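Here is the structure we will look at, set down as structure tokens.
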Amino acid sequence: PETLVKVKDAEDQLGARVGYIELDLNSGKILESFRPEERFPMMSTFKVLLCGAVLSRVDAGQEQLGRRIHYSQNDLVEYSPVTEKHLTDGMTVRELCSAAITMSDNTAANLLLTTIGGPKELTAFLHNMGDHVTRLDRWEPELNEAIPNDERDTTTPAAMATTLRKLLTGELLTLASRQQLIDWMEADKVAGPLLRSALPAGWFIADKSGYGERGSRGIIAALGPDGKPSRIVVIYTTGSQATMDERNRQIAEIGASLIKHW
């Protein structure tokens, strides 16, 4: 009971809704949940689904990881720390997904959206793999606006958790694509203070964080002891006036509890 208590206490302390899912990676069944069917802004956690859509195209031969994309300074949107450095040389599709997942690069996410035909086509990919709930409507950085009761650019905790499970371990992607997707997530460099801050030595974690307007904060992860992932955690929150530091700490404390009670 301790973890759902920490979640509810986080809601009270943040003054905001928190959505939570702890899922069994093997059976795909929910172990614990809070607000599983409520919608929350995905923010940068969508970048993992985006790269899954790109990998599905790589498997089908409609895309190639080594393909080079050139772009100009005028394509650069806010928060583009990798893409801003490859203006003369461009970046491969592989480099763009790396930048999008491991550094949350926004221009890399937009260039990859263009390769698949935009937000509506990501939404179509998700629908076709069985997720009729998640939707992407906008590009970076507008997709982080988080207007209350706006369903654009949202998931539910349950839909995101089950979809991540299908991408990492399901029948959709090739073994090589599944491994590349979780490898990018293991190399995340922008989720330091979240679940990773709770992770004991020897544990595996592959994740993707996000933040947006109006207090929006979240994380998707595959994690587990003995160097192997065994469960999927999804945590989202929106609407709080709390600082980034407090939101981070609340997520870390939910992590500490679920790890303590594994």
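Per Swiss-Prot, chain A residues shown: 25-286, in order.
So how was this one determined? The header says X-ray crystallography, 1.5 Å.
Cβ from N, Cα, C; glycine included.
Copied over from Swiss-Prot, here are the features:
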type	residues	note
ACT_SITE	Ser68	active site, acyl-ester intermediate
ACT_SITE	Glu166	active site, proton acceptor
BINDING	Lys232, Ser233, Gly234	substrate binding site
VARIANT	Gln37 to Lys	In TEM-2, TEM-3, TEM-8, TEM-16 and TEM-24
VARIANT	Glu102 to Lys	In TEM-3, TEM-4, TEM-6, TEM-8, TEM-16 and TEM-24
VARIANT	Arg162 to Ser	In TEM-5, TEM-8 and TEM-24
VARIANT	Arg162 to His	In TEM-6 and TEM-16
VARIANT	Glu237 to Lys	In TEM-5 and TEM-24
Pairwise CA distance, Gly234 (substrate binding site) versus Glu166 (active site, proton acceptor), rounded so that it is a whole Å: 14
Cβ contacts of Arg162 (variant position) (under 8 Å, same chain, 6 or more positions away): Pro143, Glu169, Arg176, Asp177
Sparsest-packed of the listed recorded positions (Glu102, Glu166, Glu237) - C-beta count within 10 angstroms: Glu102
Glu102 (variant position) and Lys232 (substrate binding site), distance between Cα atoms, whole Å: 19
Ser233 (substrate binding site) versus recorded positions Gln37, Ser68, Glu102, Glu166 - nearest by Cα: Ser68
Sorted by sequence, non-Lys232, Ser233, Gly234 residues with Cβ within 8 Å of centre, substrate: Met67, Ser68, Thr69, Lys71, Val72, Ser128, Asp212, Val214, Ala215, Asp231, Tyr235, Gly242, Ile243, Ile244
Among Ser68, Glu166, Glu237, which are recorded as recorded positions, the nearest neighbour of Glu102 (variant position) by Cα: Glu166
Distance, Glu237 (variant position) to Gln37 (variant position) (CA atoms, angstrom): 19
Which listed residue (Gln37, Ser68, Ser233) has most other Cβ within 10 Å, given these are recorded positions: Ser68
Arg162 (variant position) in three-state DSSP notation: coil
Euclidean distance between Cα atoms of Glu166 (active site, proton acceptor) and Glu237 (variant position), Å: 10
